[PDB]
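To start, the structure itself, in structure tokens.
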Amino acid sequence: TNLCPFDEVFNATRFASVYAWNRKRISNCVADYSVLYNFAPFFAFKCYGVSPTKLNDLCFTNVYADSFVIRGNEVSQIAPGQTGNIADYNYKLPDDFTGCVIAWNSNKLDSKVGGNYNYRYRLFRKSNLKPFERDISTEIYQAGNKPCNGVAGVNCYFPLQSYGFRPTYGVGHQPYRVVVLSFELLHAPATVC
Amino acid sequence: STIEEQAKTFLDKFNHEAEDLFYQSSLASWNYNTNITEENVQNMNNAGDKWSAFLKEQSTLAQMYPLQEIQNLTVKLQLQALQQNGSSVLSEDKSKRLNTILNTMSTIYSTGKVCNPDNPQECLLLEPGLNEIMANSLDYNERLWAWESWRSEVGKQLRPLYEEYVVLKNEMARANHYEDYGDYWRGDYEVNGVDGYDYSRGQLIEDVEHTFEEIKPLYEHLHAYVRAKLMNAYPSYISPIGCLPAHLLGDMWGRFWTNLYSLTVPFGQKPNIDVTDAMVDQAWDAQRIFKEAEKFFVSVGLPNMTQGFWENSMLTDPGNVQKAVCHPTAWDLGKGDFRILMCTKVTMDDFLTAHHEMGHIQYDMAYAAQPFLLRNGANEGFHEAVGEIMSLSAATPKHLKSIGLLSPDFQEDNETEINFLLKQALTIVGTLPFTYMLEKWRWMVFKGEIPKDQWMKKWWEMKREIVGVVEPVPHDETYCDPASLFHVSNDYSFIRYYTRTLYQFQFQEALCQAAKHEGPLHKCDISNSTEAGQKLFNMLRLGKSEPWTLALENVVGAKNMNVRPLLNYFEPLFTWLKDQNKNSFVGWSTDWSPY
Ligand SMILES: *[C@@H]1O[C@H](CO)[C@@H](O)[C@H](O)[C@H]1NC(C)=O
Ligand SMILES: *[C@@H]1O[C@H](CO)[C@@H](O)[C@H](O)[C@H]1NC(C)=O
Ligand SMILES: *[C@@H]1O[C@H](CO)[C@@H](O)[C@H](O)[C@H]1NC(C)=O
Ligand SMILES: *[C@@H]1O[C@H](CO)[C@@H](O)[C@H](O)[C@H]1NC(C)=O
Ligand SMILES: *[C@@H]1O[C@H](CO)[C@@H](O)[C@H](O)[C@H]1NC(C)=O
Ligand SMILES: *[C@@H]1O[C@H](CO)[C@@H](O)[C@H](O)[C@H]1NC(C)=O
Ligand SMILES: [Zn+2]
């Protein structure tokens, strides 16, 4: 038996920032979805297009896993047809999503006394993203009629901001690890079952 | 790109940066207050310096927007808050002079050591001893000596400083497009740009005088009753048709009459409701006190304390191992962090104090979703109003009986309600004329209606005309009597205590009517009522994003201050006082003097 590697995307030492989110492809294995319950307390276990029970009797061509870390206030923005600062400039889901979004609190790992400025998110993108777009470009944002010459000042801002997670904030402003699983059943034989 | 979009982008960036920076300063201040050491002082100073520098540099960029081309009220309010220059439009040497004057007045008031002629080394300072010798004393000569000595020592050292203070602040206000510094203070109650809720800076004076005109008769009756009782207390010293001497009011300044309860009690045989013995007999602690107040807010329909509130707050005295400030305080560190710093004892007063502080905390939690600059009360007198209305309903005998602190074999008597009402009126209604007269005097001084050669004379004749208090002995124009107070020598406004007092009873009557109360207003209880809680939350959630007139209409249904609920609250005491004042003279004559 060859099981899919769900122990590498769910249990990892460090995750990635929201603006640069990590995508992994899973194929040619046997998926044991009940293993996802090994953690147990999940802040969100939403599923769209599939039954609340994972229905281990399904076969797909491949699976995609996307991992990042957000606040607890912005978890509700990871959903089809949602607007905000994360769903417009950082990570967007299509209106016809078929997959599951899992989110759990990770305050004891991603928060430090004095601040944890290693997690960043994008602001002032100048345009809404299309579904599943990354945009890891880092250029000065110009809000005005005077062009910026590559340096910040007055109406010229650096697009990426930091989170600065600390203990003793409150569930609204605490770190949350989010993994999104998408199933792509499009032609070819099915290799994930 | 219109200028409004640039303003919005700037406001977003400023909000994120300020929310990041202010938390560190708040946490450093909390660490210093909880744990007093030397490193904590340095950390707090560094955090404060960083926050001040950031705020200055953001304001400097903030003036870049005209503010005349903004059609959104929220952006306009945030930019108006950010664009104020403050004490920086004037020159640098003048700023240094102003800071030095403020510091020297503050330290002169803080030290203020006073010696005695009995012994060269028997000096008594202000906070210990002098307050005791003026509050719990009964001798005439001793308190007369203290009242003369402290005020003569302090006031004959601050007058040249106070004149330069006044002229410098007037110059700064004039440079900030204000008529005078009194107008700068009054500008907090100003609402403009919204039709139907427009308020002018000059309407405050007229409204305050209109309210005081209706207030006056009850104060006259209470003053006559206190005069009769104190004349019985002091033989051959108080004329029945004159004014009460200043030094016989139980305080250095006469701000509160709460220390006159011992001399003026209707029925001294009956004691008031004290619960401390019942609390001790049931083995209560600080934890139980702060758990029985959370249930009060839950039963009304408001959220309960967060999980970190119990872990991070200090609700007990740390002891002698480390030194902490014992003043109760509700801390809003931001980013969802709410705490309370208090040294709780097993007494009845700490119950009400805990209710007050948790009311403050709930008010803070109500508007946590507002922008950074709009996270405050609508004006300066809503935090305290909410705290006092919360602490007012938890002291009624019905509430004490419900929680079992009062035995079920207990019935209220007509001789106890009057005594409680008089005890509360000696504190609440006895301070309004003092605040009104002090603020009116400072407004007149700032405007210039009082020439510099008429300060003390005008002060001591307004005291006789409005408050009904006559000075013990004449004071020359080399004295600065108002500077003896804490709020005068430290540049603090002294009008919030009037509007807050009115708002207390307005809110209480509104919540009483919402809860279908049947008896008198002084026995109302908002516990177990959800409509009153919802109506209060409707206003608490607004924060500072809407005019205070609109919020007052949301709660009460009126757009201005009203004194009728206070009179409804004090009506039984008023009727009893009128009944007992059949053989006495109401009023006073200013021409009478004790010298
Ligand atoms: C840690 O890894 C194990 C597998 O070795 C897994 O069962 C568990 O759920 C992981 N813990 C997480 C994802 O929090
Ligand atoms: C108070 O500060 C001192 C100074 O470093 C420290 O040793 C002590 O542990 C602190 N106490 C608490 C309760 O944090
Ligand atoms: C003002 O801007 C905020 C967002 O910044 C928006 O929600 C609000 O609707 C605007 N005001 C008006 C009157 O549209
Ligand atoms: C603040 O001071 C600057 C400095 O001259 C001035 O340009 C600006 O108009 C002032 N703003 C206000 C509101 O007084
Ligand atoms: C405190 O709030 C929680 C959070 O919803 C809720 O269970 C209830 O209102 C309160 N809990 C208890 C144990 O009183
Ligand atoms: C409020 O409700 C509680 C529980 O329903 C009840 O025990 C109490 O007697 C009621 N009244 C007061 C004044 O607390
Ligand atoms: Zn308070």
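Numbering starts at 1 and runs along the chain as it is shown here.
Looking at the header, which is where the method is noted, we find electron microscopy, 2.9 Å.
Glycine residues also receive a Cβ, built from the backbone N, Cα and C atoms like all the rest.
Other Cβ atoms within 10 Å of the Cβ of A:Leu36 (variant position), summed over all protein chains shown, number 18. One entry in Swiss-Prot concerns the natural variant A:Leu36 to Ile (Swiss-Prot position 368). Its note says: In strain: Omicron/XBB.1.5, Omicron/EG.5.1.
Quoted from Swiss-Prot, the note on natural variant A:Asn128 to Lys (Swiss-Prot position 460) is: In strain: Omicron/BA.2.75, Omicron/BQ.1.1, Omicron/XBB.1.5, Omicron/EG.5.1. For A:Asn128 (variant position), the same-chain residues that are 6 or more apart in sequence and have a Cβ closer than 8 Å to its Cβ are A:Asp88, A:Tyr89, A:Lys92.
Listed in Swiss-Prot as a mutagenesis experiment, A:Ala143 to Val (Swiss-Prot position 475) is described as follows: Increased resistance to neutralizing antibodies. Proximity of A:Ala143 (mutagenesis position) to non-local residues of its own chain (separation of 6 or more, Cβ distance below 8 Å) is seen for A:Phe124, A:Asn155, A:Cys156, A:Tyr157, given in sequence order. A:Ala143 (mutagenesis position) falls outside any helix or strand according to DSSP and counts as coil.
Recorded in Swiss-Prot as a natural variant, A:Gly164 to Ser (Swiss-Prot position 496) carries the remark: In strain: Omicron/BA.1. Note: A:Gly164 (variant position) has non-local neighbours A:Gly115, A:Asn116, A:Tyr117, i.e. same-chain residues 6+ apart with C-beta under 8 A of its own C-beta.
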